[PDB]
Number of protein chains: 2
Amino acid sequence: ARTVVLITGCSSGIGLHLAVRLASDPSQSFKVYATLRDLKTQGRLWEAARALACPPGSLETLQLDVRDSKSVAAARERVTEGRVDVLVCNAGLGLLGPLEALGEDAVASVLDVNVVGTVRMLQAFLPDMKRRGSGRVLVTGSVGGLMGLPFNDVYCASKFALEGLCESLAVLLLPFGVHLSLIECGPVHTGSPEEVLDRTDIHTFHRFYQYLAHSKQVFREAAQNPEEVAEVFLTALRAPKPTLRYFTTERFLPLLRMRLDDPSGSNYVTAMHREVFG
Amino acid sequence: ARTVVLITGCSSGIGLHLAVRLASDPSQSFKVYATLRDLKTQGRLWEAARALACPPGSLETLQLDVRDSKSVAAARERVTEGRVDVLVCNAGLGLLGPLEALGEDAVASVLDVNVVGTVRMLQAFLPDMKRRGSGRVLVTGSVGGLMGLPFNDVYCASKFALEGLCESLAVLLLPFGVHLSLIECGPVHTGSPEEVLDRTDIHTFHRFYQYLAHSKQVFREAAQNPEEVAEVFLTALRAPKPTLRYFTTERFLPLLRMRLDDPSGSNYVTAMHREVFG
Ligand SMILES: C[C@]12CC[C@@H]3c4ccc(O)cc4CC[C@H]3[C@@H]1CCC2=O
């Protein structure tokens, strides 16, 4: 009997590639429920399933919208085996811009998806793992959940919020046989300017499109294959005593060293200001 | 007038005490706007103010509910000086419990008050500080924002979120002349047991009560007074170049240094499990 996997946010990126990576695994150990907010976006996932030739029955799609605890319950029930061995909380939104230019609705949505969404999935699925005494939870983490990034203020808030949610749980889950791990990802290959101008000062406006210039270049240098990222999830699954945190790259570990060296936080602020601007 | 300070969450606790501390300064250096979710609760604040003979016009109250961006904008407009020199984001909620046992709404309230509420203040008050080239922001933080605490998953999520919000902002804010600081509080003085078993499991139920007993005894030994913490906001207030973070206590700097040491997190997790579950 196979390892049942359920994964959120499989329409693209990490979730897509991780789902087909598990379904197509030559061992045929994995039964994957790939869940999508909107089933109409499932096309690239089935293209990829065939290109890696996932066996029939190895991959199924469910609608699961992490904003809606009813969508969550209903997908849980569509799990024919009636347990989950591996849960991957991958679903996530980004949000980029000067804080004062972000809509209130966009800010709340990011917290609701990235943070509350993950709470909803843990509330539906964690008890059964606890009762049974086994299960793996993997949560897609970010470099921005480790260190703040200018103009990603709310994104980082949500990603730090996961660090805090997951670390708290993990302390409780240490002796339960349920293993929670975060997978810390750097960049990965998967308002319009007058609204931005109206809602902010001239100097922030300049610094923002400066930041976008710098950001795009880092992304060209720095963005990983998502197959390579997916494989780290695999590494974590295979681990018999998995750590709370895995990292998909070492590129950002120097900065993380320095930031945690200095517990009043001002070293990090200068270095990152410098790295990003000039 | 003076140094204009606006403080949220001033009906009791840190906010009430910082408000009167500042209003009763013998230099009369400070004009304090103490804001309350509900002005009808302003009884205790004014009692304290008179107890310290705060001069007239040293202290004023406004209604400000950090869940309503319109409440926020109305209170901004009421600042007759048309500037704020020190903004104190202090409004905060706790949530204690096994995750699966907390209501969805309670969870979303905490994030909306603690995180989104603070975003709304930053959105409303930072623009004028940037354009003016000056300003301080002080934010009530927590050791629970720097290390995960069991059964406080959502509280911690909310406090880690503030870490990421403020750090991201600070990197941008360095050339603008606007300083952001978190005041890292430790603990601070101010369903039925079958419902818990019912919504949770047997291992969890045991851990929870073990936790309750354990943490009572940290509150007896460790809990600082609101006045002591208020005093650390003053240091930060005054500092010629304030750091990103200030600590109110030494006590948890060991448990914290085990976290920063092992980025994998396995050291911190085992430590805190032992420290808590004994
Ligand atoms: C978990 C804890 C008890 C509860 C404390 C607590 C409680 C409330 C709060 O707002 C912050 C904190 C921070 C420290 C926490 C302690 C660390 C060691 C311990 O046993």
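Chain A is numbered as in Swiss-Prot; shown residues: 2-191, 199-286, in order.
If you check the header, you will see the structure was determined by X-ray crystallography, 2.2 Å.
Yeah, the Cβs are placed from backbone N, Cα and C, and that goes for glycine too.
A sphere of 10 angstroms centred on the C-beta of A:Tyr156 (mutagenesis position) encloses 25 other C-beta atoms. Residues or ranges marked as active site, proton acceptor by Swiss-Prot: A:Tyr156.
According to Swiss-Prot, the feature NADP(+) binding site maps to A:10-38, A:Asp66, A:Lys160. Neighbour list (A:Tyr34 (NADP(+) binding site), Cβ cut-off 8 Å, at least 6 residues apart, same chain): A:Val5, A:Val6, A:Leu7, A:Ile8, A:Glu61, A:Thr62, A:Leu63, A:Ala76, A:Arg79, A:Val80.
According to its DSSP assignment, A:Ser143 (mutagenesis position) is in a strand. Marked as substrate binding site by Swiss-Prot on the basis of experimental evidence: A:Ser143.
According to Swiss-Prot, the mutagenesis experiment A:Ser135 to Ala carries this note: Abolishes phosphorylation. No effect on 17-beta-hydroxysteroid dehydrogenase activity. A:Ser135 (mutagenesis position) has a Cβ environment of 14 other Cβ atoms inside 10 Å.
Listed in Swiss-Prot as a mutagenesis experiment, A:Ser143 to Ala is described as follows: Loss of 17-beta-hydroxysteroid dehydrogenase activity. Every protein chain considered, the tally of other Cβ atoms within 10 Å of the Cβ of A:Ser143 (mutagenesis position) stands at 26.
Quoted from Swiss-Prot, the note on mutagenesis experiment A:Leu150 to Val is: Alters substrate specificity. Reduced to three states, the DSSP call for A:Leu150 (mutagenesis position) is coil. The Cβ neighbour count for A:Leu150 (mutagenesis position), using a 10 Å radius and every protein chain shown, is 23.
Quoted from Swiss-Prot for the published mutagenesis A:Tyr156 to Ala: Loss of 17-beta-hydroxysteroid dehydrogenase activity.
Among the mutagenesis results in Swiss-Prot, A:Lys160 to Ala has the note: Loss of 17-beta-hydroxysteroid dehydrogenase activity. The residue drawn here is the original one. DSSP assigns A:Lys160 (mutagenesis position) to a helix. For A:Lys160 (mutagenesis position), the number of other Cβ atoms no farther than 10 Å from its own Cβ, over all displayed protein chains, is 30.
Annotation of the published mutagenesis A:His222 to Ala in Swiss-Prot: No effect on conversion of estrone to 17beta-estradiol; the original residue is retained in the structure shown. Sequence-distant contacts (6 or more apart, same chain, Cβ under 8 Å) of A:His222 (mutagenesis position) comprise A:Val284, A:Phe285.
According to Swiss-Prot, the experimentally introduced change A:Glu283 to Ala is described as follows: No effect on conversion of estrone to 17beta-estradiol. Sequence-distant neighbours of A:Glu283 (mutagenesis position) (same chain, 6+ residues apart, CB-CB distance under 8 A): A:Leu263.
A:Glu283 to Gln appears in Swiss-Prot as a published mutagenesis result, with the remark: No effect on conversion of estrone to 17beta-estradiol.
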Filtered A:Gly14, A:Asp26, A:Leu150, A:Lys160, A:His222, A:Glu283 - recorded positions with C-beta under 8 A from chain B: A:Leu150, A:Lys160
Around the Cβ of A:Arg22 (NADP(+) binding site), the count of other Cβ atoms that are within 10 Å: 21
The one of A:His18, A:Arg38 whose CB sees the fewest other CB atoms within 10 Å, among these binding-site residues: A:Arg38
Where the model skips 7 residues between A:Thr191 and A:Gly199, distance between their Cα atoms in Å: 22
Top Cα neighbour of A:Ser30 (NADP(+) binding site) in the set of mutagenesis positions A:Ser135, A:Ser143, A:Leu150, A:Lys160: A:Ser135
Cβ packing number for A:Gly10 (NADP(+) binding site), 10 Å threshold: 26
